[PDB]
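I have placed the structure first, in the form of structure tokens, so that the comments after it can refer back to it.
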Amino acid sequence: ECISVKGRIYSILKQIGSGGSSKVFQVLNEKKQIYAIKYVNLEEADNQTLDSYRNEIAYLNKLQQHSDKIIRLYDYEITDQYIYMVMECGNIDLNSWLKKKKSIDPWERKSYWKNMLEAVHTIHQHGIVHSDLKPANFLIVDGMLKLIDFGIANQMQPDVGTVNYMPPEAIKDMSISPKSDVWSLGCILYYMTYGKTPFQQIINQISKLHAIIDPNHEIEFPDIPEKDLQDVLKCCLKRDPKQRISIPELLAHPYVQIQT
Ligand SMILES: CNc1nc(Nc2ccc(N3CCCC3=O)cc2OC)nc2[nH]cc(C#N)c12
């Protein structure tokens, strides 16, 4: 099996992930180098799908001029029938590496943190709010964390979703803020520090949504050595969006700034 994209030929090692219409494969180029290719079959596709897929290709194009922490889009073929995106290839997604129930070198966790902030800050700077960041949204390449889905299109799953990372304003605002990504980054850090996400314990997802949106519900923050990390997690995970810490604040925080 093979894939010709904008004149170049790539051979399919392994499918890595799937989506609605999409498939992402790990492939080699004519020079036995690693890439990822995302395939989207557009034959069946509303114009909103079409429009969403179009948008983020463009945003991905611009956005990678501004940050190493966004995965690169080398090339793309697009026609009325399919999309091919030749992209830099991750090693695995944060959500799989996390579930290799490991424990994290405290200075890799700090560097991964730095990485998510850089990347989310970048999309924020060009007007994007993911409002659904999860570990699946991050790839590990060269001991960096790089972002892949800007939450715009029909997002993929690496080869059932999740709601521990839902910002309370997301639950409340059903009957957007950049601060709602701080929350989900919050849960991913919390997860990364305490081996579990905040309300990961309320296993019935009605009672879990309430907890998230519930004032006299208390997230537990077990004391730990890096008390700066404890403060970050504590200000990320405030229920009041206006009381929650901004991304530009987080970037001026002792946790990322002082080399402990
Ligand atoms: C998920 N989509 C992507 N995935 C990867 N890498 C990768 C991700 C996951 C895994 N898994 C998953 C469980 C077992 C295992 O190995 C393996 C992987 O590499 C072989 N690189 C990418 N670049 C652009 C992408 C898009 N869109 C993209």
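Sequence positions for chain A are given in Swiss-Prot numbering; the residues included correspond to 516-674, 684-699, 711-795, in order.
Cβ coordinates come from backbone N, Cα and C, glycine included.
According to Swiss-Prot, the protein has these features:
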type     : residues                                                   : note
ACT_SITE : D647                                                       : active site, proton acceptor
BINDING  : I531, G532, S533, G534, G535, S536, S537, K538, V539, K553 : ATP binding site
MUTAGEN  : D664 to A                                                  : Loss of kinase activity
MUTAGEN  : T686 to A                                                  : Loss of kinase activity
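Here the features listed in Swiss-Prot are placed on the structure.
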{"residue": "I531", "record": "ATP binding site", "contacts (Cβ under 8 Å, 6+ apart)": "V539, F540, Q541, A551, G605, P673, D674"}
{"residue": "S533", "record": "ATP binding site", "contacts (Cβ under 8 Å, 6+ apart)": "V539, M671, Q672, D674"}
{"residue": "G535", "record": "ATP binding site", "contacts (Cβ under 8 Å, 6+ apart)": "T564, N669"}
{"residue": "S537", "record": "ATP binding site", "contacts (Cβ under 8 Å, 6+ apart)": "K553, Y554, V555, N556, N669, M671"}
{"residue": "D647", "record": "active site, proton acceptor", "contacts (Cβ under 8 Å, 6+ apart)": "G666, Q670, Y689, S719"}
{"residue": "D664", "record": "mutagenesis position", "contacts (Cβ under 8 Å, 6+ apart)": "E571, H645, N652, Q670, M671"}
{"residue": "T686", "record": "mutagenesis position", "contacts (Cβ under 8 Å, 6+ apart)": "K649"}
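Think of the gap as 11 residues with no coordinates, bounded by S699 and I711; the Cα atoms of those bounding residues are 15 Å apart. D674 and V684 bracket a stretch of 9 residues that the deposited model omits, and the distance between their Cα atoms is 12 Å. Within 10 Å of the C-beta of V539 (ATP binding site) we count 24 further C-beta atoms, all protein chains included. Proximity to ligand 1 at the level of Cβ atoms, with a cut-off under 6 angstroms, picks out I531, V539 from the recorded positions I531, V539, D647, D664, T686.
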